[PDB]
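Structure record follows, encoded as structure tokens.
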Amino acid sequence: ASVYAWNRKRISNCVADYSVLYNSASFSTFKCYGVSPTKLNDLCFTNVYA
Amino acid sequence: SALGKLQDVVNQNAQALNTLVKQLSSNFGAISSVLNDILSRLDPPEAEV
């Protein structure tokens, strides 16, 4: 979508596996604020926004 | 009301200890006030910050 009409997807009820996201090489920018990407596996979140 | 000179001695110590305890719930600029979340959330290189 466009910038002024940016989409937002609700994420809930997941066994979230971020290892496949980390191991992919198609992303030029991979930056995280306050969370180590390798540590995303054990952590649990109440809700995730995309 | 006669024993105030003895009661305030206890009161001061009880207040000082309570104030010392309440200081563990302060970020002091960090991202969290509890030491376990920082260790379980950040990589070892940048947890020391």
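In order, the residues displayed for chain A correspond to 348-397 in Swiss-Prot numbering, which applies throughout.
Heads up, header says this was done by electron microscopy, 3.2 Å.
Every residue, even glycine, has its Cβ placed from backbone N, Cα and C.
In Swiss-Prot, a natural variant is listed as A:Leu368 to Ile, annotated with the note In strain: Omicron/XBB.1.5, Omicron/EG.5.1. Taking a C-beta cut-off of under 8 angstroms and a sequence separation of 6 or more, A:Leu368 (variant position) has no same-chain neighbours.
In the three-state DSSP assignment, the secondary structure recorded for A:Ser371 (variant position) is coil. Annotation of the natural variant A:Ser371 to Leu in Swiss-Prot: In strain: Omicron/BA.1; the original residue is retained in the structure shown.
In Swiss-Prot, a natural variant is listed as A:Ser371 to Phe, annotated with the note In strain: Omicron/BA.2, Omicron/BA.2.12.1, Omicron/BA.2.75, Omicron/BA.4, Omicron/BA.5, Omicron/BQ.1.1, Omicron/XBB.1.5, Omicron/EG.5.1. The number of other Cβ atoms within 10 Å of the Cβ belonging to A:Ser371 (variant position), over all protein chains shown, comes to 9.
There are 4 other Cβ atoms within 10 Å of the Cβ belonging to A:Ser373 (variant position). In Swiss-Prot, the entry for natural variant A:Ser373 to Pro states: In strain: Omicron/BA.1, Omicron/BA.2, Omicron/BA.2.12.1, Omicron/BA.2.75, Omicron/BA.4, Omicron/BA.5, Omicron/BQ.1.1, Omicron/XBB.1.5, Omicron/EG.5.1. The structure shown retains the original residue.
According to Swiss-Prot, the natural variant A:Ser375 to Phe carries the annotation: In strain: Omicron/BA.1, Omicron/BA.2, Omicron/BA.2.12.1, Omicron/BA.2.75, Omicron/BA.4, Omicron/BA.5, Omicron/BQ.1.1, Omicron/XBB.1.5, Omicron/EG.5.1. A C-beta separation below 8 Å, combined with a sequence spacing of at least six in one chain, links A:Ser375 (variant position) to none of the other residues.
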